[PDB]
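Scroll down for the structure; my scribbles are underneath it.
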2 protein chains.
Amino acid sequence: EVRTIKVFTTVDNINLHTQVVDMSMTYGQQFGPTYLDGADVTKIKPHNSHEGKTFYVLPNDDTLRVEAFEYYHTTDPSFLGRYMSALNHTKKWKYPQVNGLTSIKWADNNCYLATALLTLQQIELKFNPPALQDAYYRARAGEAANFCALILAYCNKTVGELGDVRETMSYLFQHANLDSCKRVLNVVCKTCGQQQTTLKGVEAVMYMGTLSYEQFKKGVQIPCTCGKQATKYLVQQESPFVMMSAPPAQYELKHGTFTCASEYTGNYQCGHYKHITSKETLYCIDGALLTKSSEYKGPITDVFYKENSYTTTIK
Amino acid sequence: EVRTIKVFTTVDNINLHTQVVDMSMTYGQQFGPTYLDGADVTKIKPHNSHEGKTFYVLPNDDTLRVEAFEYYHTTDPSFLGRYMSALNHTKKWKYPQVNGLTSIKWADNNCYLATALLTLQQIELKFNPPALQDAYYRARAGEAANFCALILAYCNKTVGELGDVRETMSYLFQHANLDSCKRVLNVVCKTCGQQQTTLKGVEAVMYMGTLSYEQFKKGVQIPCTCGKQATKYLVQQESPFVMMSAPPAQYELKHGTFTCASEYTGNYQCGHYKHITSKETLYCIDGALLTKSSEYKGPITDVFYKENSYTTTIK
Ligand SMILES: COC(=O)c1ccc(O)c(O)c1
Ligand SMILES: COC(=O)c1ccc(O)c(O)c1
Ligand SMILES: [Cl-]
Ligand SMILES: [Cl-]
Ligand SMILES: [Zn+2]
Ligand SMILES: [Zn+2]
């Protein structure tokens, strides 16, 4: 006696594909790797409660490969299995509202993700992949499980792995529309003279070497090929924010001089991030935890600043 | 009795750091994770033959974090351990010269890497990270082990994993200077009218949906939000190449009409890439293998074309 149920398959959870499945065969025998809201059901036979439900599958025909690429903007063949694996964990995380922002309760070394998510909610940024658009909208409303699982997938991080905020923001910026952003730098060597550089997109809003946007505008010392120290300074900036990053160092954050920042305590093998936001006072958001202070000093690794248009007065 | 040797530590294999190591303690007890030309020596005690040798370590102080970021352009904390793990394998791969290009002898599902490397040698592209500049220069001369291990690290792929050429090229392009590249598209819906789009950088040279650069210039059918099919066509192109990608489909490559292409045989779970180059005839490079033909038809997934400046005659 042959028994079947109707189910839907999908890659994007919007475009459904009708399937009739034999209840005597695993999902894996019929579709390949199959997932039900993050749970791997590849080795499970259909249940009556599955009738009418949506399962994710891998893009195993041309229709699904086009739907997957258009939604996620990747053709990495392990992407959907990494997104599903992460989602099976992130759907059980808690996303409390802390000082008006979606945060994440600490679990599975997710501190870098909490500070990234809190940061995104304070800067002007629009994603390009529909998957990130749709999930980020949900995350802002407080249901951030899909958004967090997609960040893990896009970054090639598994739940529990130690992440870097700067690296995470770089991946998210690579999937954002930053095409309007432009940076002009000048590098002055007393031996080699001057060299100007123009940067665009992600490389226009990120700098690694100093936390201070004012110091970047006055000049920072860097090696020259000739062996002297050259001075690099900001000639021109067009962007709605900038991100200044550095290896973690004791640094003073003053109310009203920055938007938000990331603090890292620990070492290269394990540590903990916290988020500092400058509002009516300085709030320190640590997952679900919140404290406040008029002054802040800590091992800061990233600082975000508001921008629109800057032009140097250095001739 | 306390015995020591001098060794050097590094993150970039250029900047050396003098160390004195106790021969009674593992490298791991003294430096953390340590590698000798890709081999993990973390759990090994120093040998006399190690005196004067360079070991890679993880960026565990501010000097190393700056050297690592400046050389690799990443702050992913697992990067160097992934680069070292891959290199331990790639240094044993063979890199034959095939029709004047560095290829790779098949091993560990590396076909996607061989076709990517052959492609890079046929298109005008300069990398931004010194690590890729230096390794790509070595790869062009025939010593591609570092370059292949860095592609694996930057792509978050391990040796043996099934890769996608389009995805791999996207990661390499993200680390290349494509800031001059510009694409203007027009999307025409008989219901919604016209919408023009400008793309920059990587998104100016990559398109997913059609293999044909001529079809892209005449127009390709895509969904509109209103439910009709719209026509997307190329208004303007400034770049030294373009890459046209699609799910694998039988396709005819004609001598003199393209630069090179990737062919994929198999399915979403496992397959094999080959490279087709258009020179004095059509050469099919399959790792170490070479064949030739006047005509070619196969399941093509990517085609590369030469460009400088294009302007449509569609009004
Ligand atoms: C990275 O991939 C893309 O940028 C991309 C792919 C498909 C689209 O429809 C689109 O608007 C952008
Ligand atoms: C992605 O990171 C960068 O683009 C970057 C980082 C350091 C540099 O000295 C540089 O010229 C570029
Ligand atoms: Cl968005
Ligand atoms: Cl280069
Ligand atoms: Zn100089
Ligand atoms: Zn329309």
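Swiss-Prot numbering applies to chain A: residues 1564-1878, in that order.
The header says X-ray crystallography, 1.7 Å.
Cβ atoms are placed via backbone N, Cα and C, with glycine included.
Quick look at what Swiss-Prot lists:
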- A:1565-1620: domain 'Ubiquitin-like 2' (DOMAIN)
- A:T1567 to I: In strain: Kappa/B.1.617.1 (VARIANT)
- A:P1640 to S: In strain: Omicron/BA.2.75 (VARIANT)
- A:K1655 to N: In strain: Beta/B.1.351 (VARIANT)
- A:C1674 to S: Complete loss of PL-pro activity (MUTAGEN)
- A:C1674 to A: Unable to remove host IFIH1 (MDA5) ISGylation (MUTAGEN)
- A:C1674: active site, for PL-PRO activity (ACT_SITE)
- A:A1708 to D: In strain: Alpha/B.1.1.7 (VARIANT)
- A:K1795 to Q: In strain: Gamma/P.1 (VARIANT)
- A:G1819 to S: In strain: Omicron/EG.5.1 (VARIANT)
- A:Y1831 to G or T: Reduced inhibition by GRL-0617 (MUTAGEN)
- A:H1835: active site, for PL-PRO activity (ACT_SITE)
- A:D1849: active site, for PL-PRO activity (ACT_SITE)
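Known features from Swiss-Prot, placed on the structure.
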residue	record	contacts (Cβ under 8 Å, 6+ apart)
A:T1567	variant position	A:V1583, A:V1584, A:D1585, A:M1586
A:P1640	variant position	A:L1621
A:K1655	variant position	none
A:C1674	mutagenesis position	A:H1835, A:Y1836, A:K1837, A:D1849, A:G1850
A:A1708	variant position	A:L1650, A:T1653, A:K1654, A:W1656, A:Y1658
A:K1795	variant position	A:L1748, A:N1749, A:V1750, A:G1782, A:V1783, A:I1785
A:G1819	variant position	A:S1841
A:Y1831	mutagenesis position	none
Among A:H1835, A:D1849, the one of these active-site residues whose Cβ has the fewest neighbouring Cβ atoms within 10 Å: A:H1835
Three-state secondary structure, which DSSP defines for A:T1567 (variant position): strand
Listed recorded positions with Cβ under 6 Å from ligand 5, out of A:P1640, A:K1655, A:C1674, A:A1708, A:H1835: none
Proximity to chain B among recorded positions A:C1674, A:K1795, A:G1819, A:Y1831, where any Cβ pair is under 8 Å: A:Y1831
A:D1849 (active site, for PL-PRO activity) - helix vs strand vs coil (DSSP): strand
